[PDB]
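Novice: Structure incoming, see below.
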Amino acid sequence: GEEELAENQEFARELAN
């Protein structure tokens, strides 16, 4: 929902995993 819209950028931080 409107959430994935933001996760869109967090992707760059997800790599931190």
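All residue numbers given for chain A refer to Swiss-Prot; the residues shown span 79-86, 88-96 in order.
Header lists the method as solution NMR.
Note that Cβ sites are derived from N, Cα and C of the backbone, with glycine treated the same way.
So Swiss-Prot lists the following for this protein:
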type: BINDING; residues: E81, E85, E89, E93; note: divalent metal cation binding site
type: MUTAGEN; residues: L83 to Y; note: No change in activity
type: MUTAGEN; residues: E85 to K; note: No change in activity
type: MUTAGEN; residues: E93 to K; note: No change in activity
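Surface or core, plus neighbours and distances: that's what I need for these features.
Specialist: Cβ environment of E89 (divalent metal cation binding site): no same-chain residue six or more positions apart lies under 8 Å away.
Around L83 (mutagenesis position), a 10 Å sphere centred on its CB holds 8 further CB atoms from the protein chains shown.
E85 (mutagenesis position) falls within a helical segment according to DSSP. Within the same chain, no residue at least 6 positions away from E85 (mutagenesis position) has a Cβ under 8 Å from its Cβ.
Long-range Cβ contacts of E93 (mutagenesis position) within its own chain (separation 6+, distance under 8 Å) are none. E93 (mutagenesis position) falls within a helix when secondary structure is assigned with DSSP.
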